Amino acid sequence: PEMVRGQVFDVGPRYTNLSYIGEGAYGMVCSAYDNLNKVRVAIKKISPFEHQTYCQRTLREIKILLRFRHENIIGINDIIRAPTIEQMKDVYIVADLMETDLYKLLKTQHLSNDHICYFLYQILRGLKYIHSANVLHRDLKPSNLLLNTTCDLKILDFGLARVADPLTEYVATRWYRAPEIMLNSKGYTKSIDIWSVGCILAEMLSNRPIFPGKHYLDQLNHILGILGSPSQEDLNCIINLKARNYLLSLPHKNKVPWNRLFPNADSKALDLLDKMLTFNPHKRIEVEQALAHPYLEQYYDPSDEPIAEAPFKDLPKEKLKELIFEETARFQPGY
Ligand SMILES: Cc1ccc(NC(=O)c2cccc(C(F)(F)F)c2)cc1-c1ccc2nc(NC3CC3)ncc2c1
């Protein structure tokens, strides 16, 4: 009965008063009220079952969210789906509503060094847990960082974005992607997530994304314009030879030091930024090393930076539906 921008949300009576937040390739997110627990929530409706890849992404989302519990990662409240597998065509994942996000905050505010520092700390604390579980986030960016009024930050994965027709918040954007993704089909690592954080830190230090551009080649040109042309050593770390020939073909660009781009930035912040935005993924700083960096010394406390107790280590969509039915069973009434 409640319908929001053409999507029915079969979610009452417990949850009511829906309001649109955004949509993606196969689902939609609204705010809503929880009457059982008397709290504002967010609810992600997804309809993945006709397509194999959406089913894979959905199973992965569910398994991760069941296992994960961390103060800097969005947490699951409930999963609503039909009592019968044949009847189940939509799944709704419920989590607590956060007031705002970094993407919105960056539009209205130049952030102080103190705020940058605390936000970066929480990003890294949350990411330490994700990475300790041997999970890759793969799409860190400001729209995927929730905030509230007291500067608490929570990592999100909003999910696969809507077709972009060749400016708004939930589009797929490439600005935070590591160069090895641009340059290679997947041999991807934790390191890509650290590059993304580097890009987010650079953006906090300024008023704009550091590596924009319409195509990969425009971005790579911006990247090379700041980092300088790759050393021979860096060229050798590029595994796809077609891509390595191409960088090899470009004019030499000199390195622009970070303190020339951000003349007013904290020098410790810039030292950490440099270590995150390193072209060679093997030399890129790892999440635990980043937490221990002098920039974060006000907050660093490994005894209070949890690791996951339960690390992770082909299928037809119909089979993936079964698996999804099983994983959601715990939230059914009769359990
Ligand atoms: C409702 C909901 C359900 C599921 C998810 N899923 C995840 O965040 C997710 C999925 C896969 C992996 C991971 C992660 F990060 F690796 F742990 C997270 C997010 C949400 C979600 C989406 C948007 C939200 N927006 C807000 N606030 C609006 C920005 C103002 N608050 C809570 C939200 C919560």
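Following Swiss-Prot, chain A shows residues 9-174, 182-328, 335-356, kept in their order.
Placed from the backbone N, Cα and C atoms, the Cβ positions cover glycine too.
Annotation comment: Swiss-Prot describes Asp147 as active site, proton acceptor. According to its DSSP assignment, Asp147 (active site, proton acceptor) is coil. Shown in sequence order, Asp165, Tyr191, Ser211 are the residues of the chain, 6+ apart in sequence, with a C-beta less than 8 angstroms from the C-beta of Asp147 (active site, proton acceptor).
Summarising the annotation, Swiss-Prot assigns ATP binding site to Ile29, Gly30, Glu31, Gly32, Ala33, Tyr34, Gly35, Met36, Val37, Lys52. For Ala33 (ATP binding site), the same-chain residues that are 6 or more apart in sequence and have a Cβ closer than 8 Å to its Cβ are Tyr62, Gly167, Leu168, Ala169, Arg170, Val171. For the recorded site, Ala33 (ATP binding site), the DSSP three-state label reads coil.
For the recorded site, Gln117 (mutagenesis position), the DSSP three-state label reads coil. Annotation of the published mutagenesis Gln117 to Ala in Swiss-Prot: Reduced affinity for DCC. Strongly reduced affinity for DCC; when associated with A-123; the original residue is retained in the structure shown.
The 10 Å shell around the Cβ of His123 (mutagenesis position) contains 15 further Cβ atoms across the protein chains shown. For the mutagenesis result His123 to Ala, the note given in Swiss-Prot is Reduced affinity for DCC. Strongly reduced affinity for DCC; when associated with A-117.
For the mutagenesis experiment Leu155 to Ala, the note given by Swiss-Prot reads: Reduced affinity for DCC. Within 10 Å of the Cβ of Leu155 (mutagenesis position) there are 21 other Cβ atoms, across all protein chains.
Screening the recorded positions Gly35, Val37, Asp147 for a C-beta under 6 A from any atom of ligand 1 leaves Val37. Every protein chain shown contributes to the tally, and the Cβ of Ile29 (ATP binding site) ends up with 17 other Cβ atoms within 10 Å. The model of this deposited entry stops at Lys328 and resumes at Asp335, leaving 6 residues out; those two Cα positions are 16 Å apart. The ATP site in the record is lined by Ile29, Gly30, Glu31, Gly32, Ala33, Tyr34, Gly35, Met36, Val37, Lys52, and its two most distant CA atoms lie 15 Å apart.
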